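Q: Let me begin by handing over the structure; questions about it come next.
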Amino acid sequence: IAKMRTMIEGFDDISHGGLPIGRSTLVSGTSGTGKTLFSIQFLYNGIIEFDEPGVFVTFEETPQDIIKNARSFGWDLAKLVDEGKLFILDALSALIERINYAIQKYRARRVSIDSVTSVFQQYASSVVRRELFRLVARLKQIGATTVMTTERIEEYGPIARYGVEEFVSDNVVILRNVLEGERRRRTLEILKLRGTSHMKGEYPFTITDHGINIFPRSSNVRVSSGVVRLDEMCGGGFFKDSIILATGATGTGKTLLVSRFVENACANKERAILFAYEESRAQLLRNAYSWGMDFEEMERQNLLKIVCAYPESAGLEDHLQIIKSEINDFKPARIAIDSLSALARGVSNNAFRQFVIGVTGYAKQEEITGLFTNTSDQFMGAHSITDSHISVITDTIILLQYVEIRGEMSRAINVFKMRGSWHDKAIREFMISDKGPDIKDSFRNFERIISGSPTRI
Amino acid sequence: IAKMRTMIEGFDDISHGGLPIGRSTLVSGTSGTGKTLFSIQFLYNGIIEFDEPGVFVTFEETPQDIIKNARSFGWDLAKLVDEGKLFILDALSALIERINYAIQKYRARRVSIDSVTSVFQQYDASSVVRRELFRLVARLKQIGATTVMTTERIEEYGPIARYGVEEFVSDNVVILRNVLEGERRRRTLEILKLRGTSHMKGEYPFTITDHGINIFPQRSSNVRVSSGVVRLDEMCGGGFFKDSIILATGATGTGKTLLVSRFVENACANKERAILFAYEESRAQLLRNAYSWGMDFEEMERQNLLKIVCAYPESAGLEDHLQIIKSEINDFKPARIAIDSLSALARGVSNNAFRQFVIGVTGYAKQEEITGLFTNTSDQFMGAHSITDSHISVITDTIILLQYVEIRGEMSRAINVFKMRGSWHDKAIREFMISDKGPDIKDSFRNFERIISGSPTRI
Amino acid sequence: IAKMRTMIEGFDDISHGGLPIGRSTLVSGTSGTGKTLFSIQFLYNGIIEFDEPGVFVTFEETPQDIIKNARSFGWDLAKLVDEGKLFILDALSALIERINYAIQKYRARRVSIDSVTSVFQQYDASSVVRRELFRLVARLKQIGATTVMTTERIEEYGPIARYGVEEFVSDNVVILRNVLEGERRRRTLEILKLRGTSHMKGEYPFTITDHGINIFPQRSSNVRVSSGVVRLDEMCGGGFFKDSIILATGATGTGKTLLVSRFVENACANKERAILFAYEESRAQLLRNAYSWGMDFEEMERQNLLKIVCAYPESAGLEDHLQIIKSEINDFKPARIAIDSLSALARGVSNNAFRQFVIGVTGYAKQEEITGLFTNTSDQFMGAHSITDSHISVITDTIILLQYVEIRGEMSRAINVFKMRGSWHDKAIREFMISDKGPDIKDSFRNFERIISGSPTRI
Ligand SMILES: Nc1ncnc2c1ncn2[C@@H]1O[C@H](COP(=O)(O)OP(=O)(O)OP(=O)(O)O)[C@@H](O)[C@H]1O
Ligand SMILES: Nc1ncnc2c1ncn2[C@@H]1O[C@H](COP(=O)(O)OP(=O)(O)OP(=O)(O)O)[C@@H](O)[C@H]1O
Ligand SMILES: Nc1ncnc2c1ncn2[C@@H]1O[C@H](COP(=O)(O)OP(=O)(O)OP(=O)(O)O)[C@@H](O)[C@H]1O
Ligand SMILES: Nc1ncnc2c1ncn2[C@@H]1O[C@H](COP(=O)(O)OP(=O)(O)OP(=O)(O)O)[C@@H](O)[C@H]1O
Ligand SMILES: Nc1ncnc2c1ncn2[C@@H]1O[C@H](COP(=O)(O)OP(=O)(O)OP(=O)(O)O)[C@@H](O)[C@H]1O
Ligand SMILES: Nc1ncnc2c1ncn2[C@@H]1O[C@H](COP(=O)(O)OP(=O)(O)OP(=O)(O)O)[C@@H](O)[C@H]1O
Ligand SMILES: [Mg+2]
Ligand SMILES: [Mg+2]
Ligand SMILES: [Mg+2]
Ligand SMILES: [Mg+2]
Ligand SMILES: [Mg+2]
Ligand SMILES: [Mg+2]
């Protein structure tokens, strides 16, 4: 069974090649799941890259409205109709004959129906099947790949409205929009692909100006973090394609280290992106300048780009897209996320694990040095790193620990781990000043320093 | 697809402009969600904003009832027949023709229908409803008059509409909620879809007030303000920042309310207005305890500089509380506010709903350049461990941790500036005492180990 | 009641022989569970195994579609009319008579029907269906030809069939599932009942591949194999065992992957094949870090001795992963395998489903006489406490615990052979260092107490 490419970023790999040629694919889902978008995008990309005639059947939707709604993604379906490339047929063997006629009037390749469920109001489960079955057979006879749109009531219930459509259609795709904690998450899944292989389970996708966005080397080159001693602690600075992690309690120096790392990019005429999620530009600019860093300058040189946003505003799959797009445009040398902990609150651990995998996978695929920070939810930072499942994904771990010494709340920097590279295994004390960090010596005559409450030995 | 600004505080940002032009927007929700209110507001804010002739189609309720109902928001029916700005049509093609007639009659551009699900009593089938509902929107689309369609739902997280077909016929779907969690109703609005345009997905907390619907979707000065204490001001490196959020965490009876008192006192002392949002004790008690420390809060209220807003945290919703703060701040326009306490507002509340609150209050306090001192009673003896397990301690710019320290078989207390964003601060846990004139911050414990625990040992 | 071997890897053990002779077996499941595949396989493995004339009755799909569909498993339709081994009948007594006719026509013994629930569209009542369904099985029983009946279900844990009556009419009931848990589908097969015979109750994880359905239901040599390290080999008492499972637990960045590297290196060093199943880092990174320790994994791959299979643990199901290992081991046929790591495969997975995995991998590794070194990042600083809270540390024959030890305000690490089944081993927690040539296992900490905690104290 040959597969037809849809040029939909993600789907091509999730369906292992694309949609089965000659056969009809069902794309069911609730309202606003992107059933119509997918159907158009299948046709559009079809004759916008392969020039293979395709006709779109429409029921409770004026062709103008479709072409108008499609203009939201900068598409000219009217220009495609002004060259006889696409054909919108306004809307039961009558349609079957008309559809077969149109198809042959162009010499078909792809067809889209939106929606068949709407053209079954009058018709009763068994009646829908008998008519749906007959349709499904009258397409395979012509040998045209058709995407069939179907309506759903529940997100985790019947596949179709009458629960007899999935058993007729050869290929079943389910578009979802699950609401968890007042946050909407779009997930696409291929339930079955008769006579072929595909990826099982749902995959986080987002709808943008590009349309559907489904999301399914190792050089010894070293880059500076912005601290001479920190580079000496890491054994000649970080790697130019690795993922660093600054874990620690609130007000330790995670944002300070991010700044010094983002600065060191613009210091070497290298572009960097800072994704803020905790503070705003306003505070970031002041705090930065207080440490002797001119962020405003770095932005004036077109080397730094600050992108602050509320973590609880957009969804995790949306946050990633924003990064990708922001990285695709600016093309930064190194990026920083301040912080991951801000994007994990009010989210599932499974949905968050996939996020860090995506950002890490895309940061390393483009050879971009990433410095992600994370606020530990325990005083013993050593124990917080173990509970973190993202700490095994990262290549370097820079843990900042509070240490109570002589009734003073001092701090300590330590390179926890450094993959395929030597690092200093000493918990060096450090202080913050108007210039930045001052990594001094490591506590020698002190035991149980990992607790954050040591004892003189 | 052009957007029609509804002028509904919040919706204009969540809709990325507003409602699509010449498209049929559906608004489903359970009984008392605030559909009609939204529907009226849409027309109301249309007429008295961009001189737009709006036509309200009634069904269940009469024009008089609607006119009288909207009188709780101070909206007159002088735009009705007195001006010809509105057109309340008391109540399938028979009605559609009337809407098409009244349209060009007043040049009507904005249209509201309530309710469209009440005109499907003569039927019982979804197929019969779909066909008749599809015919309506289609007819309105030809007129090119972007209208609002009201529908009713049984469940809050069930089908979009009563017949589960009205959402797929319409282009724009807005779902108003009133979800009951722990005997507390939370009004949340969501835009499900917007055919041919973009919007914000997921639900957004809103409230109904005398203003109607209230949807809730580079300064950073180095200027320093006093905290009310001198040692504390020195501990932070010349007092707190102006547009900064301070947090005083500690065990119950450490001195969170004491610090809040001095912070509010210091405002009125500099002839600056302050607002104290009490949630634990009542004005009566607060007035007494304040004076015991040598502070006349009654005097400060007599100068129209300090305003105390006491209320039970287990009565109104977090969204209701936020609106109260906003309104109380918009009225009085203080220099600095104080919340006593966040912990009291977090009792029997979803951690999601709490974060959204604090973000909103922090966001509005920093936007209006207001110094906020929020308190939070720690749920452990080790205050440091409480700070770590908090999704707010990262949001606050300054953290003032008050810790109990058992020394020489005595219940002594210690204060320390945990953190101070973009500022030097004393990194020492110095013991403090409370007297009849406020706090006396003494010296830190040089010869003591494991003070964070609260049960230290002499070195 | 005699059993008909279906030759379906796993089913033959779960069915205690196979399907009952001259009895009507029902196979219900949701859409895409793999009913037709099972139905074809039943006939396919019947013809090309014990020369059995099988008749496939179609209903919804045509013979051409089915023939073309089964071409993804490399099965030709040369057994159809080209030989007369099969009999695809395109589509109540009218059909039954045809089945009874075609039966003796080809001497048909095996029969498959798909789907029997599609021929109940003309009806809507269960009583009408039951009567017509009962008549079918009864008629087939008289012929004495044991057939497979396909049915469709709406829910995964709801009624057995669409009309909830087909299970009680049939004698044998098999339920295929595709349960979605955490955006991950798990294919599980169960035999509900087997009237007049015994079987295995509860669901069993299976997978669909190019081989079709893959259901997953006294040696013990004293021979010793090297671990790649000399001190470690001495610590275990002359290296690890051959058909033994080793486990390296510890905190992130202790040296689990380092040990895995030496274990795999030592294989290829003795001209032995090894497979490294990476799940954390990618070949790119692994290749670099390996060389930094003085190991050329590229060289080992150039000798066709080492094979690296990197893949994301949060993409495929545990059953999908097991099949991959099995296939990759069946192809390459290594001396020793390595999993880096089990912890990475246990992320967002049911503890039940994980145990079944490890049992399966451990079981297959010990059965094929393959030395396995599985790693597992501990979720606590105290490694000993992690070992205890593990349903796998008891399954492993050897445990190699790597522990972080803060000594003289330095992050030093310690290694110790936690346990070694039927073998003496060094019972000392000796400190080790990592350099550009692998690990340097030094001496244990004689003058240190509470080392298990990770924060010891000088004695
Ligand atoms: N430019 C855009 N950027 C981002 N999102 C957009 C944009 N344009 C549309 N969308 C979103 O994409 C969704 C896809 O709309 P579409 O018509 O494909 O939905 P549908 O599933 O077919 O709905 P229905 O079945 O109710 O007709 C819209 O509802 C809207 O939320
Ligand atoms: N100008 C300064 N001079 C001295 N110390 C400073 C100065 N600015 C900041 N600090 C110190 O360094 C800290 C900086 O905190 P930073 O934001 O870098 O860390 P963080 O852990 O990421 O913070 P958060 O968790 O609150 O986001 C302050 O809390 C303070 O202790
Ligand atoms: N002035 C006001 N102050 C506070 N709350 C108010 C005020 N006016 C109305 N409300 C609240 O908002 C609601 C408005 O009811 P509205 O008619 O808008 O709801 P609806 O969803 O249209 O109801 P129905 O299902 O009957 O059509 C009131 O029931 C009340 O709970
Ligand atoms: N007049 C006083 N003289 C001495 N100590 C006093 C006086 N008034 C209060 N205190 C001390 O301060 C404590 C109360 O301080 P405050 O009310 O600010 O604490 P809090 O942490 O906000 O308390 P709660 O958790 O109950 O709201 C008393 O328990 C006592 O230890
Ligand atoms: N070669 C292959 N490799 C991997 N997966 C495959 C392969 N062939 C089939 N599959 C998977 O197994 C399924 C087989 O579908 P099958 O027709 O056996 O299911 P069914 O339960 O009979 O469906 P229906 O409800 O339509 O009758 C495919 O949909 C696909 O998910
Ligand atoms: N070339 C090297 N020189 C010195 N030490 C090194 C070198 N390469 C690695 N290390 C040390 O070994 C650690 C990595 O070892 P390894 O990757 O085997 O550990 P792991 O426990 O499997 O890590 P993870 O949990 O991240 O998968 C580094 O953090 C460092 O301490
Ligand atoms: Mg649509
Ligand atoms: Mg920060
Ligand atoms: Mg009303
Ligand atoms: Mg108090
Ligand atoms: Mg099938
Ligand atoms: Mg590793």
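Here Swiss-Prot sets the residue numbers for chain C, with the shown residues being 18-108, 123-248, 256-497 in order.
The header says X-ray crystallography, 3.0 Å.
Cβ atoms here come from the backbone N, Cα and C positions, even for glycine.
What Swiss-Prot lists as active site, proton acceptor in CII (KaiC 2) is C:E318, and the listing cites a curator's inference. What Swiss-Prot lists as ATP 1 binding site is C:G49, C:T50, C:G51, C:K52, C:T53, C:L54, C:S89, C:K224, C:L225, C:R226, C:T228, C:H230, C:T240, C:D241. Per Swiss-Prot, Mg(2+) 1 binding site is recorded for C:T53. Under the heading ATP 2 binding site, Swiss-Prot lists C:290-296, C:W331, C:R451, C:457-459, C:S461, C:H463, C:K465, citing experimental evidence as support. Under the heading of mutagenesis, Swiss-Prot lists C:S146 to P and annotates it as follows: CI hydrolysis rate halves, increases period of the circadian rhythm by nearly 50%. For the published mutagenesis C:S157 to P, Swiss-Prot gives the following note: Shortens the period of the circadian rhythm to 21 hours in reconstituted KaiABC complex. Increased endogenous ATPase. Higher CI ATPase activity, clock speeds up. Among the sequence features in Swiss-Prot, the mutagenesis site C:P236 to S is noted as follows: In kaiC4; extends the period of the circadian rhythm to 28 hours. For C:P248 to S, Swiss-Prot lists a mutagenesis experiment annotated as follows: In kaiC5; induces an arrhythmic phenotype. For C:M273 to I, Swiss-Prot lists a mutagenesis experiment annotated as follows: In kaiC8; extends the period of the circadian rhythm to 37 hours. Quoted from Swiss-Prot, the note attached to the mutagenesis of C:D427 to A states: Arrhytmic. In Swiss-Prot, a mutagenesis experiment is listed as C:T495 to A, annotated with the note In kaiC14; induces an arrhythmic phenotype. A different group shows shortens the period of the circadian rhythm to 14 hours, chromosome condensation periodicity is also 14 hours. Constitutively 80% phosphorylated.
Structural setting of the listed features?
A: When other Cβ atoms within 10 Å of the Cβ of C:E318 (active site, proton acceptor in CII (KaiC 2)) are tallied across all protein chains shown, the result is 21. Secondary structure from DSSP puts C:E318 (active site, proton acceptor in CII (KaiC 2)) in coil.
C:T53 (ATP 1 binding site) falls within a helix when secondary structure is assigned with DSSP. Sequence-distant contacts of C:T53 (ATP 1 binding site), defined by Cβ-Cβ distance under 8 angstroms and a gap of at least six in the same chain, are C:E78, C:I83, C:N86, C:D145, C:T181.
Following the DSSP three-state reduction, the secondary structure of C:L296 (ATP 2 binding site) is helix.
DSSP classifies C:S146 (mutagenesis position) as coil under the three-state reduction. In sequence order, C:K52, C:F76, C:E77, C:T181, C:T182, C:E183 are the residues near C:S146 (mutagenesis position), counting only same-chain partners six or more apart with C-beta under 8 A.
In sequence order, C:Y194, C:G195, C:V196 make up the list of same-chain residues 6 or more apart from C:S157 (mutagenesis position) whose Cβ falls under 8 Å from its Cβ. According to DSSP, C:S157 (mutagenesis position) is assigned to a helical segment.
The secondary structure of C:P236 (mutagenesis position), as reduced to three states from DSSP, is extended strand. In the structure as shown, the Cβ atom of C:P236 (mutagenesis position) sits within 10 Å of 24 other Cβ atoms.
Mapped onto three states, the DSSP output places C:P248 (mutagenesis position) in coil.
The Cβ of C:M273 (mutagenesis position) lies under 8 Å from the Cβ of C:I453, C:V455, C:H463, C:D464, C:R468, C:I479, each of these being in the same chain and 6 or more residues away along the sequence.
Under DSSP, C:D427 (mutagenesis position) is assigned to coil, being neither helix nor strand in the three-state scheme.
In the three-state DSSP assignment, the secondary structure recorded for C:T495 (mutagenesis position) is strand. Taking all protein chains in view, 13 other C-beta atoms sit within 10 angstroms of the C-beta of C:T495 (mutagenesis position).
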Q: C:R451 (ATP 2 binding site): which of the recorded positions C:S89, C:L225, C:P236 is the nearest Cα neighbour?
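A: Minimum Cα distance from C:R451 (ATP 2 binding site) across C:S89, C:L225, C:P236 lands on C:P236.
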Q: Any idea which of the binding-site residues C:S89, C:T240, C:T290, C:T292, C:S461 has the thinnest Cβ neighbourhood at 10 Å?
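A: Minimum Cβ neighbour count within 10 Å, taken over the binding-site residues C:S89, C:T240, C:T290, C:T292, C:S461, occurs at C:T240.
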Q: Please identify, from the recorded positions C:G49, C:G51, C:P248, the residue with the sparsest Cβ neighbourhood, meaning fewest other Cβ atoms within 10 angstroms.
A: C:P248
Q: Given a 10 Å Cβ-Cβ cut-off, pick out the one of the binding-site residues C:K294, C:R451, C:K465 that has the most other Cβ atoms nearby.
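A: In terms of Cβ crowding, the pick is C:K294.
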Q: Among C:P248, C:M458, C:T495, these being the recorded positions, pick the one whose CA is nearest to that of C:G49 (ATP 1 binding site).
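A: Going through C:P248, C:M458, C:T495 one by one, the Cα closest to that of C:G49 (ATP 1 binding site) is C:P248.
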Q: Given the recorded positions C:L225, C:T228, C:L296, C:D427, C:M458, which one has the fewest other C-beta atoms within 10 angstroms of its C-beta?
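A: With the recorded positions C:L225, C:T228, C:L296, C:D427, C:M458, fewest surrounding Cβ atoms within 10 Å: C:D427.
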Q: Return the member of C:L225, C:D427, C:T495 nearest to C:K294 (ATP 2 binding site) in space, with distance defined Cα to Cα and candidates limited to these recorded positions.
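A: The smallest Cα gap between C:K294 (ATP 2 binding site) and any of the recorded positions is with C:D427.
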Q: List those of the recorded positions C:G49, C:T53, C:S89, C:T228, C:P236, C:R451 whose Cβ lies under 6 Å from any atom of ligand 5, in sequence order, or write none if there are none.
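A: If the test is a Cβ under 6 Å from any atom of ligand 5, the answer is C:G49, C:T53, C:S89.
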Q: Are there recorded positions in C:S146, C:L225, C:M273, C:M458 whose CB lies under 8 Å from a CB of chain A, and which ones?
A: C:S146
Q: Quick one: Cα separation, C:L296 (ATP 2 binding site) versus C:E318 (active site, proton acceptor in CII (KaiC 2)), in Å?
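A: C:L296 (ATP 2 binding site) to C:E318 (active site, proton acceptor in CII (KaiC 2)), Cα-Cα distance: 13 Å.
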Q: Could you round the CA separation between C:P248 (mutagenesis position) and C:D427 (mutagenesis position) to a whole angstrom and send it over?
A: 26
Q: Among C:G49, C:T50, C:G51, C:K52, C:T53, C:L54, C:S89, C:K224, C:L225, C:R226, C:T228, C:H230, C:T240, C:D241, listed as contacts of ATP 1, what is the widest Cα spread in Å, to the nearest whole number?
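A: The span, Cα to Cα at its widest, is 34 Å.
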Q: Please report the distance from the Cα of C:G51 (ATP 1 binding site) to the Cα of C:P236 (mutagenesis position), rounded to the nearest angstrom.
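A: Rounded to a whole number, the Cα-Cα distance is 13 Å.
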